[PDB]
Amino acid sequence: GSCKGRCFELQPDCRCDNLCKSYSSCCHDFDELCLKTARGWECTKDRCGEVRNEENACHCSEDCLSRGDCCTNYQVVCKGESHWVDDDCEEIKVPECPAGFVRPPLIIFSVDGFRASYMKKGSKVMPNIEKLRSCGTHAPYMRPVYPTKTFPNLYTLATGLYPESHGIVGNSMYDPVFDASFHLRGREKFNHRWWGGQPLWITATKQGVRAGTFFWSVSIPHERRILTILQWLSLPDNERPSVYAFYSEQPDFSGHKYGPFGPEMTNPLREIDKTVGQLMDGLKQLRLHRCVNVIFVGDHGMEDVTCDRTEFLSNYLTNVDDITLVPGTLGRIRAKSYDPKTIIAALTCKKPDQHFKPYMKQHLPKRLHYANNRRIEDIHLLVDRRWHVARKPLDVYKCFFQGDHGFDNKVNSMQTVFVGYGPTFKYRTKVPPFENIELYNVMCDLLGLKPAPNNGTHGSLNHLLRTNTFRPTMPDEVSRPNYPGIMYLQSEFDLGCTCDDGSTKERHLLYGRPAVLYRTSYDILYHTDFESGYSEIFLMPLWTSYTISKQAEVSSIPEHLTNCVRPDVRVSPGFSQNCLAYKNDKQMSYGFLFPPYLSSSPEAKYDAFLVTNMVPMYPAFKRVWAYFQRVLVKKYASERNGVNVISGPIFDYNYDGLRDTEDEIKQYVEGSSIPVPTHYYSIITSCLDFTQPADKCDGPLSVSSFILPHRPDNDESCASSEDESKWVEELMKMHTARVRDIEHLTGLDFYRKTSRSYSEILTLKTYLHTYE
Ligand SMILES: *[C@@H]1O[C@H](CO)[C@@H](O[C@@H]2O[C@H](CO)[C@@H](O[C@@H]3O[C@H](CO)[C@@H](O)[C@H](O)[C@@H]3O)[C@H](O)[C@H]2NC(C)=O)[C@H](O)[C@H]1NC(C)=O
Ligand SMILES: O=C(OCc1cc(Cl)cc(Cl)c1)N1CCN(CC[C@@H](O)c2ccc3[nH]c(=O)oc3c2)CC1
Ligand SMILES: CC(C)CCC[C@@H](C)[C@H]1CC[C@H]2[C@@H]3[C@H](O)C=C4C[C@@H](O)CC[C@]4(C)[C@H]3CC[C@]12C
Ligand SMILES: [Ca+2]
Ligand code: NA
Ligand code: NA
Ligand SMILES: [Zn+2]
Ligand SMILES: [Zn+2]
């Protein structure tokens, strides 16, 4: 019944752990013994050498070091030591830990709503943080997951999983299997049923590594959280955790009230830095300041949003009482106790300035990875940055907030911070921006743990670390290609088609053949202008590769070839598409993967009309694809000193972000076994050093990629009635993708033969071109 000698113990009989408040199960004496605040949190000169008083918050007695409960500034005030922040960076070449430490501890210092750009304020406001950032390893920014809300991001940090995989797809969710709702406020969130994957503290415990608590009752002051962490670190080897987390509700709280750019934001940032100072001072006191790896990380940024920039569903829908809306910086809509198609139509391009866009979740940009969970409603609203969506005018209250977050994770204002400091991180090193899904693997590496399966690309962040305990290995090809020669005659083909008619590898396949990582049968097909990997199962290329020089010439499809499709004599009639299917399918047309517009000669252009280069395309989609092919590829080649393009189909009918089996394809061209892609990708590569052409590049590569939804209309693009130069590129930028996203969706593995290290290539594959 007592907390005596058990305050913040690590293990209905009453509790003294840091969460007992939140379960209201603290012992009677918990507040009096575990939450002392007398004399506050700093030693002063007159307190030095005091007789211990057990009522003090922390201690300045001679014995306090033997007890591990000195105030964090005790050595500075009472033994003439300097503050950690006043010492120069000294490179930490190896961990300097007490004997009997078996690995360097990790302290995750997470800051709620810490926008990346707040680092620009410097050592005047945040001297401790600025030193961590200077002396350690930092990124200019770290990309959060969608939605850019607290719980989905913190749990992503902890698990390496997209929200659709870990299950915390929002701060609020409804689970139809449970018939219950999860919210920030309430007891429901404490139920383990909501939480999937395997968070870091569990991964650690399962592998015999002790974790401190990762959650702090809001009642526990920040200074006490630091002292508790420091006290735990002074535990004997058999009890001491190896991983700890601190969380700060700032600067989020202030960011919401004043917005991200308020002068009132300086004080919260000063307070966070002061807390960082206390930890680093505390660590220095314990001589652990060259032992512990410290991660300073946020969950997401903060945007200017005021209640005056709110769209109301009641101005679109004829009855908003039939719907339940999860509102704000995103929208999720389901039936109250109603028809989806009607709802989407009523929300689509109805006002010129319309500040959100409806999507069926499967049509959301694939880069969001926000579909494959029963908690994500079919109907989704992407809200423009700076705006909210709500059900009706009465739902806005007057404004109480000037900042918010939750928007699309490529939005600048949503980006957050990463700093790594300690023996295992590099010294004075800047690394490119990366996604928070990657951190779990790193944290596992830092702790000697095997990560549970997750969505990071293990190895992609090796360049953050002085020492790597993980070397990635390139996956093995599963299917070997065939290289068919000419073995069928024109007259053997009955495809209903009609037409009025080996340095390929050096030129067109710059980074090696893509490896097929699933069992299938496919053919390598060579031509003057392009190479392709043609699937006998799907009757089309898995990929088509070609290189367009800066100086390449765009030509038209001549009239006499407008409807030309030619049989490919290297491939059987039985493993080819047929033109009758397209003639019969009233809604479906076709396009070409290698564009006829970029043929090297009139003679070569005939290759582009081979049936093995043809893919099913809605006429609506052809507007987008034809523009990309006719105008944008030349534009990119001209800007980037040539480009290599790999394009192809994706099939993801079950919207899990993973390539479909034949079994999962739900749509075929009428009367045929020609599957309809859900998306078309392209990967566009050139030299990072643009003074070198794409085909003669000695160094780092530069990539941008997209996964375009293969839609029968352009309802997504409200300006699609206009010329393609007004909207298609905007469409493409929205559906920007990582190469890795394409790899998951195709079963292909790119960049197998380059002059770059595999870890560098993994970094390249995880890059997202954001266009901000
Ligand atoms: C993000 O990472 C997660 C975790 O690795 C991936 O989810 C995992 O996906 C696999 C493959 O679908 C699931 O394994 C499979 O489970 C089924 C059904 O139980 C079984 O029939 C198969 O034999 C196979 O083992 C696995 O459950 C699942 N893990 C989760 C949800 O935690 C996910 O695919 C990744 N997402 C992307 C877009 O790459
Ligand atoms: O200490 C914690 O975890 C630290 C941690 C670190 C790491 Cl790396 C991983 C993990 Cl898994 C957890 N806690 C997490 C939740 N937090 C209150 C949330 C709630 O008060 C809140 C906060 C901000 C909001 N913004 C908003 O719009 O609504 C909000 C609601 C306090 C307890
Ligand atoms: C003040 C409030 C915001 C605090 C709320 C914290 C709450 C969400 C935490 C408390 C306990 C946590 C669970 C616990 O660590 C065990 C597991 C096992 C793991 O495999 C899945 C996660 C889960 C259920 C934790 C989820 C987060 C919980 C409920
Ligand atoms: Ca799939
Ligand atoms: Na047709
Ligand atoms: Na349109
Ligand atoms: Zn947050
Ligand atoms: Zn917030």
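Numbering, chain A: per Swiss-Prot, residues 56-66, 71-396, 402-462, 468-570, 589-591, 617-884 in sequence.
Looks like X-ray crystallography, 2.0 Å, at least that's what the header says.
In case you wondered, yes, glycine gets a Cβ from its N, Cα and C as well.
Cβ-based neighbour count (10 Å, all protein chains) for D171 (mutagenesis position) stands at 22. The secondary structure of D171 (mutagenesis position), as reduced to three states from DSSP, is extended strand. A mutagenesis experiment is reported in Swiss-Prot for this position, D171 to N, and the note states: Abolishes lysophospholipase D activity.
According to Swiss-Prot, the mutagenesis experiment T209 to A carries the following note: Abolishes lysophospholipase D activity. Of all Cβ atoms in the shown protein chains, 22 besides its own fall within 10 Å of the Cβ of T209 (mutagenesis position).
Classification of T209 (mutagenesis position) by DSSP places it within a helix. The note that Swiss-Prot attaches to the published mutagenesis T209 to S is: 15% of wild-type lysophospholipase D activity.
Per Swiss-Prot, 1-hexadecanoyl-sn-glycero-3-phosphate binding site is recorded for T209, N230, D311, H474, and the stated evidence type is similarity to another entry. Taking Cβ-Cβ distances under 8 Å and a sequence gap of 6 or more within the same chain, the neighbours of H474 (1-hexadecanoyl-sn-glycero-3-phosphate binding site) are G172, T207, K208, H359, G360, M361, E362, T388, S482, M483.
In the three-state DSSP assignment, the secondary structure recorded for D311 (mutagenesis position) is helix. The 1-tetradecanoyl-sn-glycerol 3-phosphate binding site annotation in Swiss-Prot covers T209, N230, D311, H474 and is backed by similarity to another entry.
In Swiss-Prot, a mutagenesis experiment is listed as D311 to N, annotated with the note Abolishes lysophospholipase D activity. Around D311 (mutagenesis position), the same-chain residues at least 6 positions away in sequence with a Cβ under 8 Å from its Cβ are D171, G172, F173, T209, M361.
Swiss-Prot lists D311, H315, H474 with the feature Zn(2+) 2 binding site.
For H315 to Q, Swiss-Prot lists a mutagenesis experiment annotated as follows: 20% of wild-type lysophospholipase D activity.
Sequence-distant contacts of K430 (mutagenesis position), defined as residues of its own chain at least six apart whose C-beta falls under 8 angstroms from its C-beta, comprise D764, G769, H791, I819, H847, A849, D853, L857. Here Swiss-Prot describes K430 to A as a published mutagenesis experiment; the accompanying note says: Impaired secretion. No effect on lysophospholipase activity.
Spatially close to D768 (Ca(2+) binding site) yet at least six residues away along the chain are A435, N436, judged by Cβ distances under 8 angstroms. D768 (Ca(2+) binding site) falls outside any helix or strand according to DSSP and counts as coil. What Swiss-Prot lists as Ca(2+) binding site is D764, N766, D768, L770, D772, and the listing cites experimental evidence.
Here the CA atom of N230 (1-hexadecanoyl-sn-glycero-3-phosphate binding site) lies 16 Å from the CA atom of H315 (mutagenesis position). Here the C-alpha separation of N230 (1-hexadecanoyl-sn-glycero-3-phosphate binding site) and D772 (Ca(2+) binding site) works out to 31 Å. Max Cα-Cα distance over the annotated 1-hexadecanoyl-sn-glycero-3-phosphate binders (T209, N230, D311, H474) is 15 Å. Cα atoms of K462 and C468 lie 4 Å apart, with 5 unmodelled residues in the deposited structure between them. Secondary structure from DSSP puts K430 (mutagenesis position) in a helix. With respect to ligand 8, the recorded positions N230, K430, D768, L770, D772 contribute no residue with a C-beta closer than 6 angstroms to one of its atoms. Listed in sequence order, the residues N436, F763, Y765, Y767, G769, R771, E776, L857 complete the 8 Å Cβ shell around the Ca(2+) site centroid, once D764, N766, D768, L770, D772 themselves are left out.
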